[PDB]
Structures are given as C-alpha cells and as structure tokens.
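Before any comments, here is the structure.
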Amino acid sequence: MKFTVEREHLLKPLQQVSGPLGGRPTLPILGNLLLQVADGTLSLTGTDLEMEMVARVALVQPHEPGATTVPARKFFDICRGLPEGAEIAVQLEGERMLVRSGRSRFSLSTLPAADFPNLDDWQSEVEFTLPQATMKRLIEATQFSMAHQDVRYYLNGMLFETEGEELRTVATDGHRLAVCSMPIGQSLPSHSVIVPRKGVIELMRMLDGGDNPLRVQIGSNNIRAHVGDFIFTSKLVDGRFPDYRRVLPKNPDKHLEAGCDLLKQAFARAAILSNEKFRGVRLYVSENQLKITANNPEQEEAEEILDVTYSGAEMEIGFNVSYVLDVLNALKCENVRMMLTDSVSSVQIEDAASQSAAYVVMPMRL
Amino acid sequence: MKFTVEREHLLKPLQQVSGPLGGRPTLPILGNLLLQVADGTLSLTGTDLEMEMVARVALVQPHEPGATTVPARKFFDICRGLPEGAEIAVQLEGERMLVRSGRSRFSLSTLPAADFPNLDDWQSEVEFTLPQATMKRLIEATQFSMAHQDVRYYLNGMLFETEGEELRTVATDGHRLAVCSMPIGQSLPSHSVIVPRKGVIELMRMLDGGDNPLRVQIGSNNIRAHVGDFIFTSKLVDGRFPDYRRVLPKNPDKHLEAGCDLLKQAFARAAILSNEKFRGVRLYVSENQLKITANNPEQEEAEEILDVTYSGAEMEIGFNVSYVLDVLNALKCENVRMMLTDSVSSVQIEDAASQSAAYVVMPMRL
Amino acid sequence: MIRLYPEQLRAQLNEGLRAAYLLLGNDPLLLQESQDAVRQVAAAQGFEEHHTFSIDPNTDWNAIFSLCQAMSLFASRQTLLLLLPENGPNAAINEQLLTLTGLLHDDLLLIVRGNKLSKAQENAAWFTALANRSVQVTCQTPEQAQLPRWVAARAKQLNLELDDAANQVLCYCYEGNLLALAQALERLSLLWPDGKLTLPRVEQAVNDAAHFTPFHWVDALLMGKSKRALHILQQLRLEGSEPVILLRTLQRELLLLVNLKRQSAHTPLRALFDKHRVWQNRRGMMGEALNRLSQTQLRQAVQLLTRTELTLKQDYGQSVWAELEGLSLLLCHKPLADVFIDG
Amino acid sequence: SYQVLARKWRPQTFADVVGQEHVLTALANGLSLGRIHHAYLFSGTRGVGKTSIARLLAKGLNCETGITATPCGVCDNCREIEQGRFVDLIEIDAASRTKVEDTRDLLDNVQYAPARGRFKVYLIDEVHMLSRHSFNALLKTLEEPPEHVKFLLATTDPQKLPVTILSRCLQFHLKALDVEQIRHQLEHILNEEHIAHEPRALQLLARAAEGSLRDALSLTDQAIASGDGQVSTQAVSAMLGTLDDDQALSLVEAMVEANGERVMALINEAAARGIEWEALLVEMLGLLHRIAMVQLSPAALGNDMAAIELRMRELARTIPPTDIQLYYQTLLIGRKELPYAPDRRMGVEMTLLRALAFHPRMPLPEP
Amino acid sequence: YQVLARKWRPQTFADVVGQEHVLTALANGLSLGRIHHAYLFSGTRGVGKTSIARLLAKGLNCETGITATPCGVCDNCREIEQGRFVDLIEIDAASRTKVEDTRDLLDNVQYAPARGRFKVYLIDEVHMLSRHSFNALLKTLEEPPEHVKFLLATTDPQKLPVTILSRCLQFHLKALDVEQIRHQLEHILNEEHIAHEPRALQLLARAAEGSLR
Amino acid sequence: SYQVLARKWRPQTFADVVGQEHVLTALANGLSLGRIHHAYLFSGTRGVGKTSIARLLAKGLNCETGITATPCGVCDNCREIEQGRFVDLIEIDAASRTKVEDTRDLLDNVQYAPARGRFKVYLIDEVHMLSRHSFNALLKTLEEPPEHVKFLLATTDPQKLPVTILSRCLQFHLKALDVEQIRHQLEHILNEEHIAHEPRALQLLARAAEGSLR
DNA sequence: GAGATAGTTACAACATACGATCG
DNA sequence: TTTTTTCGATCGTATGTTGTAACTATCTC
Ligand SMILES: Nc1ncnc2c1ncn2[C@@H]1O[C@H](COP(=O)(O)OP(=O)(O)O)[C@@H](O)[C@H]1O
Ligand SMILES: Nc1ncnc2c1ncn2[C@@H]1O[C@H](COP(=O)(O)OP(=O)(O)O)[C@@H](O)[C@H]1O
Ligand SMILES: Nc1ncnc2c1ncn2[C@@H]1O[C@H](COP(=O)(O)OP(=O)(O)O)[C@@H](O)[C@H]1O
Ligand code: ALF
Ligand code: ALF
Ligand code: ALF
Ligand SMILES: [Mg+2]
Ligand SMILES: [Mg+2]
Ligand SMILES: [Mg+2]
Ligand SMILES: [Zn+2]
Ligand SMILES: [Zn+2]
Ligand SMILES: [Zn+2]
C-alpha cells in the first residue's frame, strides 16, 4: 500500500470515523481504523460490531493498491499535530506503516486486514432520499422522549415508519409520547422499524446543515445512510413497538389555547418555586382563567394567575414540571393548543397552526 | 452586637473566610469564625492553626461594637439560602445569636472570643509593597517546578529572597530548577525565606489582576499578605534551602538558539509516540541540526529534524519531554536559548531576549 | 397481618390479592418460588410492570415515589419489588418505608423480600401500618428432622419414585441447601426418563454441598455424634468461617454445662433449668450431655479451649482447626492421650 | 512445532471427552427432548473440561442440521466455532474485563437479533471475578432473558457468586478424572503421537496428576522433553523426585520405622531445595496430630488430604498410639528449643535423632 | 569497578554451575523443537533463575535459529547481553502489581515482534502479583498467540494459584553444593588474578549456604 | 543553640570514631583500590554509630577533591552534608515511610543524573521497618542499579530483612564498645568540655553503659 | 470574517465502602 | 418463643463527587 494526501482533506474524515471508536474495545482490532487504497480512492472504515462508518477520499497523485489497519487515536493525533498545508505520504513495509510529512517521520504498528470484521451484505427493501432539514426536524422533534435506560428494549430506540408518502418518527418512555410526521414527496410501502439510541446520535452528527440530500436504505434488520461521501450502517433492534394511535385520546371534550411564552414563564417560576424533588405542580383551569400552585412537599406556595382562552368546565389536575416544560420547549412557537378529557386522562399538546408534531403526557396522580 | 447589612456586600467575603475552613474542624473553636464589629467596620477572621484569612468590610448603617464567634457552616448556609437582594440583620441576644434571615429567625451558638487562637502582635522583619502583576508572574513562572510530596521537606516549598533592590523566587524538586527575579524599586536587606506550597497556592489564587498594590510583610516565623481589604497569614517551613548558584552549570559553552514555537511544535509532535510512563526523548545536536527521537515500548519510533544556529561539536543527550514542554510553556518568548556542556551535565534554558528568568533540567541518564 | 407458609400460599392467591406482600425468611429457594408464584398470579390478574429495587444507602427514594404516583400511558397496576438488606431496615430506612406506605396506592402491588426482622426491627410504624392489610409468608429452612418429608413431597410432586436410601443420601449430602437439592432432583429426573430412582442412580450423580452453622456443630457435640460433628467441622472450615465465632458459641454452652455439673450434686435438674431459663426443646438433650460427661471431663475441655484461644489470639497460629477437631473428639466420649491437652 | 500437547488435543466431540458421564448424559437428553434452560453454570476443579464442555454445548446448540447432542462438525457454524471466530458466539474473559462499563455494553448488545444462528450464546469464563455492579447488571439482564439468548457460565469458586444469580441458572458440578481414566487418555494420546512409553511411567504420571488432566498432559510434555523424545520409567521417576515436595510425610514414615540413613538422606534432599526448617517441623507436628486423631476415630481424615490418604491410614493402623504420643511430645520440645540451637538444620537433625533413638525421663511426681 | 556478581553472569549454557537437569531438559526441548509457551522457575535465592531465563530467551531469538547453543555474537545475542533488546519485555512484577498494569500489558500482545521471531515476556517476582492480576493471565497463558512466550521466575511457588501452576512447565532449581561453589570461586579468582588460599575458599563456601551470589 | 552532648559530639571524620577498626579498614581499602559496591548494610547493637559511619561514607563518596577515605570536612559538599541540606543525599526514615507508594516514587527517580554531586546516595535508616512489598520492590533495582546511585542501609534487627535482600549487600557488623574505650571517650569529651570528673565516676558510667556509647 | 467570552466535556484528585493477608 | 467475633497496620479494586483546564460554538465588532 502507498498513497499521499493533504492534511485538510484527511482531517475531517478521521474525526467522523473516530467518533464511535473509543474506550477499551472488546477486541483490539476493533480499536483500529481500516484503510484500503484501490480504484484511485482511499476508504477509511471504523466499526464496533453494531455501527459502521465508512469515508472515501479521492487521490490525485500516484499510489498503489493495498489494505491494512492502523490505531485510531495515534493516527488522528499525528495528523492533527502537523502544520497546516502539510502533505502526508503513507506507505506500508513489513509489519509497519511509515507516515512522512516534510522532515517528520513516524512508524506505526499494524495488524493484518484479513481479520477485520465486516458486516454481512444484505438486500435493501425500502430506498428513498430526503433533505437534511427534514430529518433534522424529525429527530429533534422526537428525540428527548426516548427512554434513557429501561429493561424494555423497544423503549430505548426510536420508531421510524413509512406510510404512503409520509415519514413518521415516534418516541416514548412510558410516561411521555412524541409523534412527528412529514411528507417525503414519493409513495413508499408501509413499513416500521426501530433504531437504537446510538444510531440516532450518529445520524444527528452525520448531518451538517448542507444542501446535499441523504439516501436512506432499510432492509430486514439493518439501516444504511449515504450523506455525500459518508456511509453509515447500523443494526435494528428487534421487538414490537407499542402502537401510538390508540393511546391518543379518543375525543378530548376540553380545549385550551395558551400563549407559549406565558406558559414557559409560569412553568419556570413554578420550577424555581418547586426546585424540591417529588410531586409536581397543580393547575386549575376555569373559564378564561388559569391558576398554578406548586405542590412541592411543604414549601410556601405563591399562586400564579393568568388569563387564557378556555370554554369548558373548570377542572384541576397535577402534572410533572419537567415533562410539561420539555414538551413546551420542543414546540418553539408563540401559542399552543392543549386537548384533554378529564383529570385522570392523557393530555395532548400541539402547535396552534402545525399539527405535524404532537405530544401526549399522562398526568401524575395528586 | 446588632447590625443590618445587605446580602450582596456580605456575600463573597464570607466565602473567602470559609475557604480555609474544612469539613472536619477537630476542635470546637476552630470550627467557628471570629466576627468583630469595631468603629465603622466588621472583621471576619478564620484560621485552622496553619493559615489565617481575615476580611474587613466597612459598615455605614448603625451598629453596636462587639466581638464574638459564630459557626461558619451555619452562617454560610444562611447567607446562601436567602433570595437576591435580601437584607440580613444579626443581634447577639445573651448566649445565643439571632439572625433575621429574611422572614425566618435563626439561632446560633456563641463561644467566648478570648479562646480564639489568632495573632494579635505582629513584628515584621521586612516589609514592602508591589503591584500584583509582578507577584502573579513570578508565582506562575516558578510554581510548576515546585515539589509536591518528597522526603526532603525543605523542597516542598518556594524560596523568596529579597536581595539588594530586587526580589527573587526559586523552586525545585531535585530534577529541575526554576529561578525568576524582578526589581521593585525599594532597597531591602538580604533575606531568604521558604513558603510552603499550600500558602503559595492560596496566595496565587488570591491575586486577581486588580490595580490595587499588594503589601508583603515577613516576620521571624510568619508571612503576611495584604490585598485590598483581605489579609492572609501563613507560617514558614524553617528547614534551610540549598543555594541555586551551585546548581547552575559553570562555564557552559555549547549554545543553541531556536524558535520557541518551532521547538514547542516539534516536542509536542514527538511526544505522541514517547513512552507514557517515563516520557523520554533523545536529542542529537550537530552543526545547525537538531534531531529529536522518541520511542515506545512496542517499537513505535518518531523522528523530527529542526534547523537551528549551532556551532559546537556533535552531542547526544536524553531528556524528559514533559519538563521541556513545561519550561517552554512558562517561558512565553519568541526565541529560546539552551546552554549545555556535555552529555551528562545539567542543561540551562532561557530566552535570548532577556535573562530575567532561567531554568535548569537534569538529563535522564540511561 | 395474615401469616402463612409457602405450602399454602397458592390458595390465598386464588382467593385474591392484597395491598402488599411480605416474604421474610432465610432459604432462597422458598422465597424465589413464592415471589414467582405471586408475580405469575399478578400478571394473570392484569399487572404488567415489574419494577424492582435493591435497598441500599445509594438508592434514590424520589424515583420510587414518582413511580408510585405517576401513571403509564398504555399500562396500569404496576408492581413494585424491594430487596431489603440482610441486616434489616434502620431508623432512616424505617422512615423511608413509612413515607412509602403513606404513598401506597391500591393499584400498586408491593412485595418485600429479605431476612426476618428482629424484635426491635419488626416493631415499626410502617410495619404496623402494613399489618392491617398485609399477608406475610414465613420461609424458614426445614431442620434435619423435617427434611425427609419435604424431600419426599417434592419428589412426589415431580412424579418420581424415590427410595428410602436415596432420600437419606440426598438429605445427608445437601443438608441446609434446598436450592442445590432441587437442582439435583431436576438433574436426576432429566437423566432418567423413566423416573425410577434407585440408590446407585442417585449415588452416581451426587456431591457434597451441605451448609451448616456453628449452632449445628454445638448441638452435634452435645448429642455426641462424632462423625456428624467432624463432617460439620470440615464443611465449616471449607466454607471459610472465622474460628472465633465457633469458640464463642461453644464457650457459653461449655460454661453452662460446667456450672450445672457443679451444682447438680444437690439440686434437681428441672429446678436448675428453670433458674437458668433453659429452653424446653433443648432440656432433654442438655440433660443427656450432663449425664454422659464426668466431672474430670469438662475441665480438660476448658483447658484445651483456653489454650486454643491463647494460641489464636497471641501467636496467630494456623493450627486452630486441628485443636478444634481434637476438642470435638474430646467432647464425645473418647480417651484422648492427654498429651495434646498439655495439662 | 507440534503445537502443545494439551492445546492440540482439546475434545471436539461428545464422544472424545472422558468421564463426566452424568453431565454429558443430562445435556444430551435435554437437547434431544428440547428441554433447554435459560442459563447454565459449570463448576469443578481446574483442568477438568468446563470450558471444553461449554464450547461443545455451544457448537451443538447452533448446528445447521438442528439442535442435537451430536453436532456434525462439518457445516459452516461448527467449523467457525472450532476456529473460535463465529459471529454469534460472543466469548468474554470476565477476568480481564470486570468493570461495570464492559459488562453494561455486552449486556446492552443482547437487544439485537442473531445474525446467522438460531441462538446467540454468551460464554462468560471466570465469572467469580466480576464486580458487584457487574453482578447487578447481569442479574437485571438475566431475570427476563430473550428467547434467542442463552448464557453459559464457567467458574471454579461458585460460592463467590451471589445467591440471586445462582438461583437463576442450572448448575452442573464436575468431578475428578480419577487415575484410570487419566492413564487411558495418556495412553491414547501417546499412541496417536507415535511416542514410546512404559506402563509404570504412565501410572506414575496419572498418580501425580491428582485429578487434573491438564496437569497430566503438562507433566507428560515435560517428561518427553526430559526423556529426549520418549517416556521412560527412570526419567519420569527422576523428574518426580525433583518435583517431589512431600518430605515431611516421608521423614515421619522413616522415623517411625527406626531408620537412620533414610532420615539423613531425606534431610539432605530437603536441604537441597529451599525450605524453611520450622515449616517442616510444624508440618510434621500436624501430620502426627492427624494420625493420632485418625487412630481415635476413622472419620477424622477428611477429603482434603486425599492424596496421602492411604499412607496415613496405614500408619495410623500399624503404629501404636503411645509411640505417636511420644514422637509428638519430643518434636514439640524440639520446636520449642529450636531458636536457641546453633543452627536450624543442626537443631532439626538433633530433634530427629532424639525422636528416633532416645526417650525423655518424665518428672514423675515424687512427693 | 563493576562488582563480581554483575560481571560474571553466565552468558552460555556452558557457564552455569550445576542445574544439570533443567539445562538438559531445555536443551532437549530446543533441539527436538517441542517448545512450550509457559515456563516457571522456582528455587532459593541466588541459584540462577533469571540467568537461565535470559539464556533461554537469547537462545530462542538467536539469528542463526532456535538452538540450545546460541552463538553469543550476533546482534540479538549482543543486545540481550546488554539488556536492551526490543523483543525481550522484562517486567518487575514487584514494582507493577496492579490489575490495570496487567490489562495494559495484555491489550497489546497481538502485535507481531518488531525484529525477533518471538516476543518473550519475562516476569520477575511473580508472587507479588495481585489475585486479580493472576486471574487476568489465565486465558492468555492457556491460548497465547503463536509468536508469544511467557517466562516466569519466583522464589515461593506455593503462593501462586493452582490454576496457573497447571498451565506452565515447572522447573525447580536446587541449592549448589559446597564443592561447586568452591570451584566457581577458585575459577573466578584465577580469572581476576587475585591471590587466594584453599582454606579461605573452603570457609567462604561453607558460609555461603547454597546461594552463589 | 545549646545541644546535648549526644548529638553535638557526633564524629565528623574517620579519626573521630572509636573502635570498629575492621569496618573502617575495609572501607578505606575499598575506597583506595577503587572497588566500590552499591549496597552496604551496617548491622549491630544500638548506640554504636551505624548512622555516623554511613554519613561519613557518603561524605567521602561525594567530596569535591575526589573519592577519598579521609574527607576534608571543609569543601562545600562536606559542610553541606554536615548541615543536612545536601541535595543528592536522600535520608529516608524507613520507620515513617513504610508504604509501597513512597518506595515506588523513590525508585522512579533513580534514572536522573545527580544535581551537583558525582553520586546519588540513598541513606535508609531502620530499613527493617519496611513492609514486605517495599522489600520486594527494592530487590530489582538494588540488584543492579545505575552507575551514579549508591544505597546505604542501617539497621539493628537484620533478622527482619528477607534473605533475598541480605544476599545482595555487603554486610558490616559493628561490635559493642568495651568499657575501656567508653571510659576513654567520656574522659576526652569531659576534658574538652571543661567539666570536673573523677576516675571512679567514669568507671561506673562506662560499666553501666552496657556497651552503648549513646 | 476574525476575535473574545461563555458553556460543555474530559481528566485528575479526593473520599467512601468492601475484601484480603500477616503479625 | 433464639442464641453467635480479636485488633493493628498495610495493600488492592471499584464507584461517586468536585474542581480546573482545554476545546468548540455563538455573538458582536
Ligand atoms: N474430560 C477431558 N477430556 C480430555 N481432555 C480434557 C478433559 N478435561 C480437560 N481436558 C484438557 O484440559 C484443557 C482444557 O481445560 P479446561 O478443563 O477446559 O479448563 P477449566 O475446566 O479449568 O475451565 C484441554 O487442553 C484438554 O485437553
Ligand atoms: N548456575 C549458576 N552458574 C553461575 N553463576 C550463578 C548461577 N546461579 C547464580 N549465579 C550467580 O548468582 C548471581 C545472581 O543470580 P540471579 O540472576 O540473581 O539468580 P536469581 O534470579 O535466582 O536470584 C549472578 O551474579 C550469578 O553469577
Ligand atoms: N564509634 C563512636 N565514636 C564516637 N561516638 C559515637 C560512636 N558511636 C556512637 N557514638 C555517639 O552516639 C550518638 C548516636 O549514634 P547513632 O548515629 O545513633 O548510632 P546508631 O545509628 O548505631 O544508633 C552520636 O551522637 C555519637 O556521639
Ligand atoms: F481453564 Al480453568 F479453571 F483452568 F477454567
Ligand atoms: F533475582 Al532472585 F532469587 F534474587 F531470582
Ligand atoms: F540510631 Al541507632 F541504633 F539508635 F542506629
Ligand atoms: Mg477453562
Ligand atoms: Mg532474578
Ligand atoms: Mg542511627
Ligand atoms: Zn454442524
Ligand atoms: Zn546469536
Ligand atoms: Zn570535602
């Protein structure tokens, strides 16, 4: 193997592929990048038996085909420490790899590439293309609702569903539900899959805000994403994600239109008043009026009274401050709409204009 | 006895006073802090039998002169808990002290003031004042070489020497030496003293770059530093310190002048493959040639070539890269001058621009 | 507080559930079986969540309270399981449990597992509050006398033909370890599809995994079974128990025997037992020992015990087990050369 | 070259493993009848076949033909498992990685379906070295395992594991390999390797193995090295004599029969190997005490001293108790007076001579 | 003046006093090619454990090949004599006994040797290793890479777990005889050109117990 | 300030040490012939001058004039060592530094060249008080340390030290001072100090000393 | 389009709890 | 209806909490 590239070209792919790698791997080889030079291009591969990141760089200088592995952190540090504009020439001799840059020379140990694990080839089922903004919106809308750590595996991941010409993301943790939907523009067969938390984080980091569309392929148990010159492959957690439509309220007889900024200020004031853990905050809504009282154990309660647009009968209910605060923060608009049936029942929240994003919160018993 | 003050002014002097006090007082008196209202000011003093910190705050509101002791932890909790802008009133009612923290009244135990072990009469062997910038520069440039924990207790501190009209700071740990000197414009007698590392760290943290000058007094067994309205008193090691003059090499002949940035970059790049445990490197010096070599336990080698202005004979010398990097970082100069004699002798480092500060590194013989 | 045993819990679960369940005992197998039965019945009745927690100083009670107060979207009637520490709840844990039972809800089903509470521990505000609407199952490991009946019942429940010799061998090998015995029965059933177990068949697939306590060793010495005492001592040594505990356990009984023998010359045994508040179930055994040992004996034993204590606590010797074995043989009716006594 | 005799002859079929009949029969019946537990725990002494049996079970639990107790050994899964590079077989050395993070990651990995196997088997070896938090995580994962995940555990000190983890798995305990089976296995291996041997050498090697086939193979390899490509009685006897470290019992046996030259030879041999004299003396005291207690009751000798059971039992049977008592007393006096002797070796020799051909005069209460 | 002990460390199997059985076994093993991957050496202090370990390591990595009679002149032999060979990883277990050190050591054992045919790890004072360190080495000792060999030296093998003892070939070194010590001292003094008398050598040999150092 | 006679009359040269003739002769011969060892262990009863001998040997090794058996006592190195502030002389109170961490830190600084002296001397006082791990850690470096470091060990209970350490050190046994030597030293000190005395009092004090000068 | 300030993440130091060995 | 341990000094592993420094992202010049 032999090639020569520039520092700037090779700086970013190394950072991208070095993300998943870290800590102490189960096998030493998993801690090393795999470099393959062939067909006038250099491919860098990094995997941990669950996710795989592949980057490609074009070569405009004489080279030689080959393949070998190299430690990740040391190579990245060597590349980063060299001065700007330096040209890196890499070659392989014996069991060592020589990296040269100006008057600087380095030799690094390597391992045979025949032992490097590779994900088995699979046939895709649903293939499509999306703008980066659409996926960013979908993930950011339905990410905080995932369960941080639970015995139920399906709650950890996120549910990606394709239905007709609509792409839907669902995230729940047993106490909150978040559903978002957007139109892709083309019709796809009905199909739902579950992606793990690591895959979601990798997809979020993959997007850079550019105009390059990303191509998504979904198969039996794997998901692959192409973004420019980056290929990200991940496995799908098996299970049965709970259905989201049924848990939605059937017919909320009570509606409430509220100002997002005023609600945010009131909830912030309650949290400052209710910094003590345990219990939440009780809201009593009456005709065009709302009262908020902090029911933290026995701290002094300063009731907050505000004016809203409510038409139903008066009703009081307790809620968790953090859940409602996060739901409100997710909807970054000026006014919000809340739908509820009774004190003991799930409440739905959405924007006054856009119904694409919806949230469901189950009240805590007072 | 009775005094009312705003929370803003009171907060921060109390934090400084409680700083030296730890979780374990080990004595009823040392746990508390001494508060003395005299004339038109309040003095809060805290000591741990080793270092004393006293703060003075001028009070304009009516007050009753007195002197008592109050627990530090309770007072800190009371002052921290209150909201912003609260006005705190305190009054000594008999054996107890009543604090009207907002709308909540708290009771604190009071102990006799005569039992507080605080210095009363001070005699200064030398005394002067100087801007905080000089002290900060000297401490920052000399502390990194100070020892942490060693059998030689006299090496666990910093040596301050008032010589003629200048002040000199010396630090060492048996492997490298750092010397700095600066004039102050005042004639002083020849006097050398040792300050423990904890006192040096506390003094360094005390400085904040303020324009107000810092006053320094040195007595028979104690050192006092006054800055603004804060006074910090510490004791001395009293164990004698070896003279730095003999440590410096005599009649060094080989001289290398190089760029600070280039040397720093070369050493940092070579340190990547250097042995983690020892961090040893080899330097080969020839006519306008500096070759830096680093090795690893697994036979990973790094080489660097640098062009400098050298005219002596060929040399080979080992070194510890960490000490060299620390010296270069602390130097903060454009050009670096290194003076050496042989392959087994100490090497001196300074900046060609000026000789105000000097450093000495002992080679790692292998 | 409805008190029950593992052998009759099923019927109660068929009758209906309750607000809380207490599983207090020492045997792990019985506790696990009761927990599994309760969980299965609750799941059949419509309980879905199975939240579990191990009580520890680092445990966060706020999360437990939030779970007890919050409600799930597509689930209801969650179940909570607590694993108490071996020592038991302290004052802080008592207050935490009081708060938890104050927040107890009808839908929430609480299960607690751990060792039986002492006289002080069992008397607590939370325990008293729970007693009104609680069912406690006592899971105590059966003693040697009752073990064969339990083994026969378990074998019959599994449709196995177990011989008297096989039952005795299983009791001897796996005494004090019900989990090991149950696993051995399962392995034997798997090995032989016909289910007919004979002495050679069980013998070929049995090892030694008995678990004992110092009290068993002391009782064996009092009764006078040399082989049983030696086996118990070997098993305890292999387990890794501290000899000082054995010495202290034996000291009280030896001193009591010496005092009774000295005072038994001119006083009936019943009066002495009443004065010393000797437990009824032990009385006869004690008397037997007091009749088997002469007055010259119980003095050599004390001397050997003192010598062993001094050797352990002064010279830090490692020959304590040999001296313990010698003393065990001495307590049983054996000559002993008297050279080892060093009298 | 030639690999290593132990590493080369690892069993690859249920018919090759020698002994442990009950465990193999139970596993075969369970696989045949479909009764498969969610977790197994293999226990026993060192070098008995715990890892080998675990690997055989894993191979037979994912064979292409089907779940069987006699895996083909020719399909892709069997071959890959033999090579130790199968995708689904996740073997973890718990000893090297005990912190909570590694176990957390490994247990989180279970949420994915197997790639090319009906089951994804985890083979945790040396489980007793895991941390407490690692045990908690393993228990949390193992309370409700998936249907496609199986756990195989191998350990040598099961008592270290918590009761909760023990209750969730079926435990199989292995026994010692016995002399005859070890001898037969060594004979078969040497016949396959085309190496000359003698029956007495193999018998001695089996006796020295002490219920550990790995030790027997290591000693056989060392003897082959010493014997210059062959096993001979003289070479093996010399090797064992060099490795022999039971001089205390031999000294007691020689002393009890009133032999002087043998005692001197044993003392010289003990001096040749670095040994603490006081340790030898206390060992002899312990042996005499054990013999006396065995004479008092046959059940005194426990299972721990199985290697030298026969000789000690014979000594207890033959030697009258009075001689044992006298030897114990004189050796106790020797131990007491040892530190003031001119030299440790000279003091030990003097005490041995006194116990051999002398008799102390007791104070005999005269008044 | 370099001390006699350091100066006169054996550099060949012909320069070792006594220890006939271990030398014969090692020579036969190297000649026949039946080479194990784990050797343990036991004996009293100053009887030539580290010396024979280093000699064996030099014999394995000699340029001429794997022979029981290393040349002692090639580059590998010279570097090993000077104690700076890259493929002879010498570890002082007494100084580094924590488990993390063992983990770090084992994390990078897969890499091929830099220059030699084998990468020999020589651990000294093994009995000082912690229990976790002992357990961490079991799998590696059982199935190490084909290009890795472990050499262990200790004074009290009874301190090691039985599991480790069953994984490695054990060699026990015996205390040297008085006559052997006297002959070695006479030879060394003759080589050093120092006057001596038979009585002095006899007394020194008597007072040296069995350790030549 | 005032100092007791015990510490004020500490010998400063090889001519101020009473008895121990064999040890002094061996040290002088070794220094003259150039046969310098890297491990000296002074053993004996208490109050005989093990520490003084070790300090004198260290002073002789690091004298400006050169490696001599008769230190000048006037150069900078000699007076610096006398004052106890010499950089390259590391005096380690083993009775208060028994933990393994301290020994490991000590052994990691052995690869650095000496600051000003030609040797880096480690004087360990009461080495018998260290833990087993400390001894095992020392063993490796003590067997074959660098060429610019010397180890000096002083103890009164050589039995505590493991045989492994004793096998790699030069052992010097100090005899107990006789009554005549103690009496001579006492009368010399009293005459130098201008203190009246009588022969019988000195004889009684020498007899009661039990062979210890301290 | 570049520099300065603030916020977030990573590394090092300190404290607590549990287990094991020798005198 | 239960009952039940010697102490001091030293070494090693794993987890949780707090403080300081360096790197990256965002806002204003
Ligand atoms: N029953 C057996 N039959 C044949 N070889 C065996 C047997 N038991 C162990 N071995 C030998 O022991 C080695 C495997 O060790 P193993 O017993 O799996 O370790 P452990 O049981 O201590 O986990 C192999 O080299 C193998 O040849
Ligand atoms: N068999 C031997 N032949 C020659 N010299 C020996 C022998 N054994 C030990 N020595 C001497 O003992 C000294 C130290 O040996 P060493 O390598 O420390 O052995 P160990 O590792 O057993 O302590 C060396 O200087 C060496 O000359
Ligand atoms: N040989 C000697 N000659 C003169 N004075 C001695 C001698 N040995 C000991 N001393 C006196 O004893 C005091 C303490 O001696 P010290 O260094 O403690 O010896 P050690 O280390 O053997 O106890 C010294 O101050 C010294 O005056
Ligand atoms: F291979 Al083992 F105990 F020696 F599991
Ligand atoms: F180095 Al040694 F016994 F002292 F092997
Ligand atoms: F200082 Al001493 F014996 F008292 F060496
Ligand atoms: Mg195994
Ligand atoms: Mg050695
Ligand atoms: Mg002294
Ligand atoms: Zn197959
Ligand atoms: Zn060679
Ligand atoms: Zn001098």
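Just so you know, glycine gets a Cβ as well, placed from its N, Cα and C.
One entry in Swiss-Prot concerns the mutagenesis experiment A:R24 to A. Its note says: Mild defect in DNA replication, impaired loading of clamp on DNA, polymerase speed is wild-type. More severe replication defect and very poor clamp loading; when associated with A-149. A:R24 (mutagenesis position) falls within neither a helix nor a strand when secondary structure is assigned with DSSP, and so counts as coil. On its own chain, A:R24 (mutagenesis position) has no residue at least 6 apart in sequence with a Cβ closer than 8 Å to its own Cβ.
The DNA binding site annotation in Swiss-Prot covers A:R24, A:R73, A:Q149, A:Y153, A:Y154.
Under the three-state DSSP scheme, A:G66 (mutagenesis position) falls in the strand class. In sequence order, A:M1, A:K2, A:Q36, A:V37, A:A38, A:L92 constitute the residues six or more apart from A:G66 (mutagenesis position) in its chain with CB-CB distances below 8 Å. Among the mutagenesis experiments that Swiss-Prot reports, A:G66 to E is described with the note: In dnaN159; a temperature- and UV-sensitive mutation, displays altered DNA polymerase usage, chronically induced SOS response; when associated with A-174.
Quoted from Swiss-Prot, the note on mutagenesis experiment A:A133 to T is: Reduction of synthesis of beta*, probably due to mutation of its promoter. Around A:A133 (mutagenesis position), no same-chain residue six or more apart in sequence has its CB under 8 Å from its CB.
Counting Cβ atoms from all protein chains shown, A:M146 (mutagenesis position) has 21 others lying within 10 Å of its own Cβ. The note that Swiss-Prot attaches to the published mutagenesis A:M146 to L is: No effect on synthesis of beta*.
Within its own chain, A:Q149 (mutagenesis position) has A:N156 as residues 6 or more apart in sequence whose C-beta sits under 8 angstroms from its own. In this structure, A:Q149 (mutagenesis position) belongs to neither helix nor strand by DSSP; it is coil. Under the heading of mutagenesis, Swiss-Prot lists A:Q149 to A and annotates it as follows: Mild defect in DNA replication, impaired loading of clamp on DNA, polymerase speed is wild-type. More severe replication defect and very poor clamp loading; when associated with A-24.
If you take the C-beta of A:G174 (mutagenesis position) and look for same-chain residues 6 or more apart in sequence within under 8 angstroms, you find A:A147, A:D150, A:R152, A:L155. Among the mutagenesis experiments that Swiss-Prot reports, A:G174 to A is described with the note: In dnaN159; a temperature- and UV-sensitive mutation, displays altered DNA polymerase usage, chronically induced SOS response; when associated with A-66.
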Distance [Cα-Cα, Å, rounded] between A:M146 (mutagenesis position) and A:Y154 (DNA binding site): 10
Residues satisfying Cβ distance under 8 Å from A:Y153 (DNA binding site), sequence separation of at least 6: A:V237, A:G239
Residues A:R24, A:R73, A:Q149, A:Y153, A:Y154 binding DNA per the record - widest CA separation, whole Å: 33
Among A:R24, A:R73, A:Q149, A:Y153, A:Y154, A:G174 (the recorded positions), residues with Cβ under 8 Å to chain D, listed in sequence order: A:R24, A:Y153
Those binding-site residues listed as A:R73, A:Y154, and which of them has the most Cβ atoms within 10 Å of its own Cβ: A:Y154
Near chain C - the recorded positions A:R24, A:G66, A:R73, A:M146, A:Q149, A:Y154, filtered by Cβ distance under 8 Å: none
Recorded positions whose CB lies under 6 angstroms from ligand 10, from A:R24, A:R73, A:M146, A:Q149, A:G174: none
Three-state secondary structure, A:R73 (DNA binding site) (per DSSP): helix
